[PDB]
Amino acid sequence: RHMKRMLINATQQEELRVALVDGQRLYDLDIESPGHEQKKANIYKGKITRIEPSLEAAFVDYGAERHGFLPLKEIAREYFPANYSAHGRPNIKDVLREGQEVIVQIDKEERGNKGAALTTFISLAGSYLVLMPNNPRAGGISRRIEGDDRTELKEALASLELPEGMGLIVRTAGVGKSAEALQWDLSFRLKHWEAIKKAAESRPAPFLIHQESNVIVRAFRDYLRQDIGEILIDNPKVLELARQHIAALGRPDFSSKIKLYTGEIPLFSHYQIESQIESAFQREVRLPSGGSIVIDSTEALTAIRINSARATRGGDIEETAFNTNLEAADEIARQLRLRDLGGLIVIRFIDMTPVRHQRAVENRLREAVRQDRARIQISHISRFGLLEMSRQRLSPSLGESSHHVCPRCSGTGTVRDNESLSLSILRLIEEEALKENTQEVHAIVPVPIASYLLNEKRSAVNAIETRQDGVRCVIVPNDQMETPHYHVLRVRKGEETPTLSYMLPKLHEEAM
Amino acid sequence: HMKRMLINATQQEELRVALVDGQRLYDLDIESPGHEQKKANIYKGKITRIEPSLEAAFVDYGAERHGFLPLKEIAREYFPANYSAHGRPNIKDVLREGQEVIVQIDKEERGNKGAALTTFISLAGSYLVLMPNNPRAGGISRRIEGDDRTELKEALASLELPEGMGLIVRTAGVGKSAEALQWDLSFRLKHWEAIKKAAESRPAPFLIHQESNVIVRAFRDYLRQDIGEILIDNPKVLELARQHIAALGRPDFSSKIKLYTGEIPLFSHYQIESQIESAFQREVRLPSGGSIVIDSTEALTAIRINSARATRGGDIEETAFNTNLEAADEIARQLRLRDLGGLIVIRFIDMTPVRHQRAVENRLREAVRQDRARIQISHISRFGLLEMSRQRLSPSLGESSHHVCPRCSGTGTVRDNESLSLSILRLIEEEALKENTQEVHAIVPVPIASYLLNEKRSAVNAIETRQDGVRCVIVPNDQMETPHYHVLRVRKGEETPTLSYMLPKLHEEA
Ligand SMILES: [Mg+2]
Ligand SMILES: [Mg+2]
Ligand SMILES: [Zn+2]
């Protein structure tokens, strides 16, 4: 059939995968490996253990060690005694006791080894709006919004049955939103809040109430709407928790959609999204019409390039550039989700002379990324032909978590040419043979550099041995070295070792 | 402090040309040998045939195939003195067999055709193209619009350009002062005198100017008003250097072109060698403890800036705005040293004041002024990124002297071993589900099998105890690296007792 489904794959404890499919076409992928958890925005219930009116704070045990550091400015009124006497409100001894119990969120994990900074002022974020149910002060509309939008937005913002004593924030992605579309994302949030408290009195101790980092909860909260037919799961220990979670987000209606999968064929291959999860791992993703896009990664940005197909019987180059650039706005948008790419992205669309064809593509792109859960901001095609854009780094991308740095080229895509580099070494040797008190000079190098430096540049090496006389210049071949790597060590008179040339790598792997 | 040109022609495959203010490097070309080209070469050539049918003429410039000079391309100076235009002319009347002419090559040889010629000579410098033979030519490039095109048409019309001549101002000239343009012009002129002197000094077919030559290109592209000496470290080159500077009509400079006789090689005497190695580093240190990080890409080039190792104090607003002015300077240089072309993208440190953002854009626009290549520059945008474009004069440094890493094919990354086992491990579970099937064979890199058969041991057993009567063999292979693999299947009936370590050579041989 054709249906919006959510597929979860939890067989290998090494990787939990959450695909979201629309029919038979994969829309978004999410991946968790265990360890190395980011416990930011997590909510617990914990016990005060150490009052300290000198730091104006209180260590709190929540079930991790060390306690975690809670300042007084971050304490809501509900945790003060019956009545309060304002003498500045500054002493902790006057606000709370040891062994009290409090609901707590992480505001800074966990810089240093010091406990993690905490706040009783809880923030529950969404696609549209951030509900802080503990704090009437804080409330606003995102800075990015302006124009008639702010007036329209702030006129659809007050129209809301928002409980008295909570305060909420509208988000970048909230513009244009309808007056009852914003109560749709607000019921989601304060249903959560009732469940966070339900599970707060539920039991006493320190325990985890909301786990912001977790793939499923993140994927339940952002994508679980009623056009999702099923939520197929293949590991029953995971389906148990998948229910405990949706209980916790306060939405136990949808719990019914959570079927289980027992079929023999591995779940993703049955539903035939396994090929498309592998185009996540490519570089050159072919497009439906023989075009291609090409995704590169650099220190602090990410760059895509569009290529058309090889020109075919003299067609129209402008309706080909246009048609390819539309197809690539679709795919760049999908690929941003499959890779969980985060930071500034930059795109080189094919050039098109009309302003009507550029706005067509920038639109096709705003649309394609509209339902993208993460914040996305876009600019317009520039003087040079580049579109800049940004995407919120929630999670680690496939590069950070399923890839590592190339051993040979050390990041770059390249290795210096052999001759180019050989010469670089030839002078780097001489540079060290023309110092004073230099008995020998050793140069461990890839087998083809050694080969080049001692046949085609043999005369140049010999030339160094005669100019600065007495200086033995030893160039070693090595099985354990490829084209970008070399060592060039110097030896001092009296430091001479009667060592063989082929034994010098074993003697110097120490050095190294 | 004197600005010098160092040439380094000791090694047979690498002429290295550097430019140094004192011992500060600021330019460089690393030209490999071979690959000569004839276009734009200037010859003296006897006319040899005349063929009205084509409204042309043929010229023996001294190549095997005579060249093809059309009527459309004949300066009026070669016309017979007694000449009456009575309509567009036929060429009988204009040229005679045996006439000597100064010719330039404007298309090379196209199979069995011979090179098209012109007597409308053009002498391109870095910034200008003098044209001593048509005053009808002129004006400015069409890729300069704006207050950049009017700032030219002024410094252009303040140049002392003789009667009969013409002058195209080039793209690379945008930012240049009237004094550099006035200096480039006076060198195209002196060159045009030499040419006429040499064409009169010897009646012939010979070669007068070799536009493509490694030495000529180095004087055009870096021999500039304020260059004090040219220190060369090969007698042979030095004798060529002097011949070319005499034929460029600066025959008096020939004496500044000194030799170098040292045991310490030249660039290491001026202690520049470490700065030339900076041009192949991916990261470059900055004076005040920062860094820049240049990374190439299919379509553009991408620079990141990083601030000092640490900030002792918290005037974080004056450590950011300084590291970013250093970066303008070192990028501008570093663009020159690598001859980087195409689109570049810079990610400066974020500064909150727009007055600081224009400060940087301005430093950078001033520093790419002494570059011979036109460099347009945008504004630090809403996302902190300054876009900018530089002109392709040459394939770049990492284009000529670099190739594509083989581990990853350009990526920068290889897939982790846990991510890639689990993929293989699903493709085994596919093949092994089939009806046809009896065994299934994976041939995988040594550490992948180490992973599948140890951490994922139980998961392979499960693939076997389920699919009842199917074997899963995972064989390590020395011969096979970080990314590659094979997953092969065996229909029921056709096995061999072929052991598991001899199973690579079986299937390999198949
Ligand atoms: Mg995703
Ligand atoms: Mg060059
Ligand atoms: Zn590599």
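We count from 1, first residue shown onward.
Determined via X-ray crystallography, 3.0 Å.
The backbone N, Cα and C atoms fix where each Cβ goes, and this holds for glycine too.
The domain 'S1 motif' annotation in Swiss-Prot covers B:40-120 and rests on sequence analysis. Here the residue is the original one, while Swiss-Prot reports the published mutagenesis B:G67 to S (Swiss-Prot position 66) with the comment Disrupts folding of the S1 motif. One mutagenesis experiment catalogued in Swiss-Prot, B:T171 to V (Swiss-Prot position 170), is accompanied by this note: Abolishes enzyme activity toward RNA substrates with a 5' monophosphate. Strongly reduces enzyme activity toward cspA mRNA. Listed in Swiss-Prot as a mutagenesis experiment, B:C405 to A (Swiss-Prot position 404) is described as follows: Reduces zinc-binding. Abolishes homotetramerization and enzyme activity. According to Swiss-Prot, the feature Zn(2+) binding site maps to B:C405, B:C408, an assignment based on experimental evidence. Listed in Swiss-Prot is the mutagenesis experiment B:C408 to A (Swiss-Prot position 407), annotated as follows: Reduces zinc-binding. Abolishes homotetramerization and enzyme activity.
Taking the features listed in Swiss-Prot, we show where each one sits on the structure.
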{"residue": "B:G67", "record": "mutagenesis position", "DSSP (3 states)": "strand"}
{"residue": "B:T171", "record": "mutagenesis position", "DSSP (3 states)": "helix"}
{"residue": "B:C405", "record": "mutagenesis position", "DSSP (3 states)": "coil"}
Cβ-Cβ neighbours of B:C408 (mutagenesis position) (radius 10 Å): 21
Sparsest Cβ surroundings (other CB atoms within 10 Å) among the mutagenesis positions B:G67, B:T171: B:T171
Mutagenesis positions in contact range of chain A, given that the Cβ distance is under 8 Å, out of B:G67, B:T171, B:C405, B:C408: B:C405, B:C408
Number of other Cβ atoms within 10 Å of the Cβ of B:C405 (mutagenesis position) across all protein chains: 24
Candidate mutagenesis positions B:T171, B:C405, B:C408, pick with smallest Cα gap to B:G67 (mutagenesis position): B:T171
Alpha-carbon spacing, B:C408 (mutagenesis position) to B:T171 (mutagenesis position), which is rounded to whole Å: 39
Three-state composition of the domain 'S1 motif' (B:40-120), taking helix and strand from DSSP: 3 helix, 26 strand, 52 coil
Cα distance (Å, whole number) from B:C405 (mutagenesis position) to B:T171 (mutagenesis position): 35
Mutagenesis positions whose CB lies under 6 angstroms from ligand 3, from B:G67, B:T171, B:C405, B:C408: B:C405, B:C408
